[PDB]
Amino acid sequence: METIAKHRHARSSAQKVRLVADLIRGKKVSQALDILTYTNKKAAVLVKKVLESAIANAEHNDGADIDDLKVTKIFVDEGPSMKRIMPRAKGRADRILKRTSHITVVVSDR
Amino acid sequence: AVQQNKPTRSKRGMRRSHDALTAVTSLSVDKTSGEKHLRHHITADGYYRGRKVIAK
Amino acid sequence: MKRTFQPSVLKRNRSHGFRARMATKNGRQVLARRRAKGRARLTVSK
RNA sequence: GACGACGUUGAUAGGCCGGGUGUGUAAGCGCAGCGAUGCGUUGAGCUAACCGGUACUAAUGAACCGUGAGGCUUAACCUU
RNA sequence: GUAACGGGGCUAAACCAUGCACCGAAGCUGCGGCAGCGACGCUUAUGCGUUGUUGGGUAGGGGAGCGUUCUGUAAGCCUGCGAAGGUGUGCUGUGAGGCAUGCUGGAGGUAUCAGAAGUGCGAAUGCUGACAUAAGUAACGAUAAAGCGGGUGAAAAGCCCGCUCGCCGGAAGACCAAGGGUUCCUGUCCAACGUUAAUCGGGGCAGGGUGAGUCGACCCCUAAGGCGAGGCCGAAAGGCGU
RNA sequence: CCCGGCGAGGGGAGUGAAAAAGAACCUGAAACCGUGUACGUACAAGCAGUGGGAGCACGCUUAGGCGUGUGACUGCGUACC
RNA sequence: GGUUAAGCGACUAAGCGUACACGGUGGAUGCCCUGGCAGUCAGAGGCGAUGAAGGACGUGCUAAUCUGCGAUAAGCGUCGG
């Protein structure tokens, strides 16, 4: 069985989050948690919460076993951007994009 | 000062081939408390080499 | 650097106020044009 | 990034001990003078990166990566 | 930078004369197919038996067609036993195209023959919206400066309390006018706003707060100047002035 | 009901013909950005295609020597307005 | 079968390319109309010192805005439906 957890509209660029997501692809959930605990990145905190939520979903909604769980699929998708204005010199104006992303984690006992 | 042509997405990927992160190889285990911690660092509970250094 | 706009309420009303526009034939035509267009604020009275 | 030394069967770094170097007679006390000051204790006190030593502090037992005799054909050799 | 055979190399693989072979183009021939224009069989409301010949092409002229929206034919025809649109596959014509069908979609579509056009886009430093690139690069706004303990909290270099350190002090202190208009105080919240985090804020939400015979305005008086009964002047508007 | 900061955002349950109609809501195209699978690629020089063509993977097939994806090597080849 | 020598030679992908499958972003397309555009046939062609056009501030069991109304304030009297 496959269980899914998502975090949509996360305040982080997709490029930054993908750096942390690649560290736990295909790893056991027990080992994946250890890797995230000792990664000095803001995206690591966001990813860890999603991974924990997926584990809880499998245990509660599917009666799975924690020791048998494994991270099978993980990917990050680009989300909507927020437009802002940043004044520059000599009266010029610039556009600032605040990027977001969608984080998806899939855990299965296979 | 500025480019004459638009770089491709393949060139962008090549430049990022050295941006991957490195995970910690392994974690040490305390003799007494028995929790995982960074090597040469105290544990969350406040242990180091089974000596119970300051906790507060 | 001193800029062009130096606010002053008294001078604002004496120059573009409602009574200033009503004191001349040309000023009254300004109100007629704005009334026809449907402006919510006819003048700078407040 | 890399490169070199060392991790308790240890002088790698700090501290500590001795020396050197630099500055130039510390503080306290005593004596002379009305006083500013001078003199004695005294070439005194202090002293970074230097030299020779010293396990007092930090360099932890582990864990991780890397395997298990290494292709085919031909000639000369083993059995010139 | 060899640099005056394209190169390697050549004493013929150089040059002169003679001869016989072969290579070599979308030229010519062979095989299949399409179209234009001619003459012929009076063939036929014409296609052929045939028959010869032609078919690079800008400006430009002539001829024949495809598709899109709308009107009649249509109170017809197709359709919840799945319409338009979207996305694949197969077949088909010389071309613009056409036909069938899987999945998606969930209510409209339209033969034939005629009629009418806001009828076909890659370019105009074209117009509007969306999204790339440089790049996770420059930068984070005075070089007056921070260190530690405790508290709160999911989380503290930045918030609260305490002890030190540093900076201004004819201000970087205090009180007003002008201007702004609730930014003031208390509780509560952290999405957005703050160039980082935030429990904090001039941010969000709710409640509270401005008390005058003597302060200021209003009020009485007038300066520069404005308006101005009659009046004088000017095509009209209007100007000057008691 | 469960994870989470009595959050944000999600996974179940339930409603409905449909929740891949969940309020960032009918249909949901393109640019642009990702995950998975097959094949190619670290001694080879240029409008990136075209003609020839090995090997590999897969689907057929009374193996019918076919179709589909990939493209080592090789002839020719300097975009559009 | 063993030793040596010579010749020849797959398995690597930090990344990248093409194809297919499944997604994100984005809001095109189709369908829809309590909005517009152009007319025909009839109305009425003026309002105001009995205070106009247009506004300010008020008005509810009512915090805000819109509509209506005016301290008789989402209304009062009377005659009809």
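Header lists the method as electron microscopy, 2.3 Å.
Using the three backbone atoms N, Cα and C, a Cβ is placed for every residue, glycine included.
In the three-state DSSP assignment, the secondary structure recorded for A:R8 (variant position) is strand. Listed in Swiss-Prot as a natural variant, A:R8 to C is described as follows: In strain: SK1048; decreases translational rate, tRNA binding and subunit association at 44 degrees Celsius; does not alter 23S rRNA or uL4 interactions; not erythromycin resistant.
According to Swiss-Prot, the L-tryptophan binding site annotation covers A:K90. In the three-state DSSP classification, A:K90 (L-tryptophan binding site) falls within a helix. When other Cβ atoms within 10 Å of the Cβ of A:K90 (L-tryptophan binding site) are tallied across all protein chains shown, the result is 4.
Record note (Swiss-Prot) on the mutagenesis of A:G91 to A, D or S: Abolishes translation elongation arrest of SecM. Of all the Cβ atoms in the protein chains shown, 6 others lie within 10 Å of the Cβ of A:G91 (mutagenesis position).
A:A93 (mutagenesis position): 8 other CB atoms within 10 A of its CB, across all protein chains. Here the residue is the original one, but Swiss-Prot notes a mutagenesis experiment at this spot, A:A93 to S, T or V: Abolishes translation elongation arrest of SecM.
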Restricting the comparison to the recorded positions A:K90, A:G91, A:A93, which residue's C-alpha is spatially nearest the C-alpha of A:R8 (variant position)?
A:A93
Other C-beta atoms within 10 angstroms of the C-beta of A:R8 (variant position) total 12
